[PDB]
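In what follows, a single structure is set out as structure tokens and then discussed.
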Amino acid sequence: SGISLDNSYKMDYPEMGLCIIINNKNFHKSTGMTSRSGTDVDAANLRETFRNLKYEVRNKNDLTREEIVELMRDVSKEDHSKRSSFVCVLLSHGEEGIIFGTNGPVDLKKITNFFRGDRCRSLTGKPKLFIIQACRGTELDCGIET
Amino acid sequence: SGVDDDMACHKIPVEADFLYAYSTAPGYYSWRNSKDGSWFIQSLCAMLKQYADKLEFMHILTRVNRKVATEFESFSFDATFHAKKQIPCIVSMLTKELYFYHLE
Amino acid sequence: XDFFX
């Protein structure tokens, strides 16, 4: 054939892929973490947005730290051969490098490591997108007038 | 030649092909409105709805950065938390351009 | 109302 370029990911597999949305709104009383009012609007907006991009959206609400890890492990062990990409959206409280389950923290590296190129073969070479609504510390940006 | 290029057996990094679309810069709070949702997710959805059939993903996320940065500012009865701003943070380990659409 | 995460 004619000249070929390889500058964009192949996005015409049979399926665009999964979009896993973890929507943590209510936290166990013993943690003292306040409920995240407004997060259901985000989870609904994301579901609609990714549905129109033809992702298979799976919404999960109020998962413990153990459930988050188990969900990620199980998803990483599916056969993604016929999927172009993978998306995970995390909506929770957080700190730098950490997202909260309803009963305590999960290191973001633990979640993303399941999808490493050597650990999720059917996603090797395919874009893996993690969208994270959570704090990354306690600094405040005062802004500057333009 | 050289010792560290032109390998006979091709590998890629195990950390390649990841993209982390963080709602805020490292070290910072991330803001959420109790009625409308988080500033970042509101803006990300709006830009994907408008531009996913038109722009490469990094360029969509750059519009999300501009929308969050310019259109939102916190309102709080607590002066400590009032009038604050936010910039999201795109962290790309991707190796190719990403378009949500393809040629038919 | 505004809160943070």
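Our numbering is plain: 1 for the first residue shown, then up by one each step along the chain.
Method reported for this entry: X-ray crystallography, 1.5 Å.
Cβ from N, Cα, C; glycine included.
Among the mutagenesis experiments that Swiss-Prot reports, B:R32 to A (Swiss-Prot position 207) is described with the note: Abolished ADP-riboxanation by C.violaceum CopC. For B:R32 (mutagenesis position), applying a Cβ distance below 8 Å and a minimum sequence separation of six or more within one chain yields B:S38, B:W39. In the three-state DSSP scheme, B:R32 (mutagenesis position) falls into the strand class.
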